[PDB]
Amino acid sequence: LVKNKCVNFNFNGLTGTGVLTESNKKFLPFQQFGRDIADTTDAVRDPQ
Amino acid sequence: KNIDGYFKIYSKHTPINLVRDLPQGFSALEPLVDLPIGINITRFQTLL
């Protein structure tokens, strides 16, 4: 895992390309993604 | 509910006090499980 640096990625088959940072977005135990008003993948949780 | 090989469950365990009926108040049900079984289910029965 790399941070603060533009990377391609795939998580768990979720893909996309972004800048993965550290975020205080309290997720849920079963929660996988985050999303956003525009319906655009936002936060994720590192599967491992 | 059964969709696409998936029976699915959700749950809540909540304290109440009413003897008669479903308390009036809102809380919603995270999944526990998914079972990739592939049965077809038209009926069911509880057990005691």
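Residue numbering for chain B follows Swiss-Prot, covering 195-242 in order.
Technique stated in the header: electron microscopy, 3.6 Å.
Heads up, the Cβ atoms here are built off N, Cα and C, so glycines get one too.
Under its mutagenesis entries, Swiss-Prot includes B:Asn234 to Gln with the note: Increased resistance to neutralizing antibodies. According to DSSP, B:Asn234 (mutagenesis position) sits in a coil region rather than a helix or strand. B:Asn234 (mutagenesis position) counts 6 other C-beta atoms within 10 Å of its own C-beta, drawing on all protein chains shown.
A natural variant is reported in Swiss-Prot for this position, B:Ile210 to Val, and the note states: In strain: Omicron/BA.2.75. B:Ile210 (variant position) falls within neither a helix nor a strand when secondary structure is assigned with DSSP, and so counts as coil.
Annotation of the natural variant B:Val213 to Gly in Swiss-Prot: In strain: Omicron/BA.2, Omicron/BA.2.12.1, Omicron/BA.2.75, Omicron/BA.4, Omicron/BA.5, Omicron/BQ.1.1.
Among the natural variants that Swiss-Prot reports, B:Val213 to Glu is described with the note: In strain: Omicron/XBB.1.5, Omicron/EG.5.1. If you take the C-beta of B:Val213 (variant position) and look for same-chain residues 6 or more apart in sequence within under 8 angstroms, you find none.
Under the three-state DSSP scheme, B:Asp215 (variant position) falls in the coil class. Long-range C-beta contacts of B:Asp215 (variant position), restricted to its own chain and to partners at least six residues apart, with a cutoff below 8 Å, are absent. In Swiss-Prot, a published natural variant is listed as B:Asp215 to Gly, annotated In strain: Beta/B.1.351.
Here the Cβ of B:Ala222 (variant position) has 6 other Cβ atoms within 10 Å, regardless of which shown protein chain they belong to. Mapped onto three states, the DSSP output places B:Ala222 (variant position) in coil. Under its natural variant entries, Swiss-Prot includes B:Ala222 to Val with the note: In strain: 20A.EU1.
Long-range Cβ proximity for B:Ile210 (variant position), meaning a same-chain Cβ under 8 A and a gap of 6 or more residues, is found for B:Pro217.
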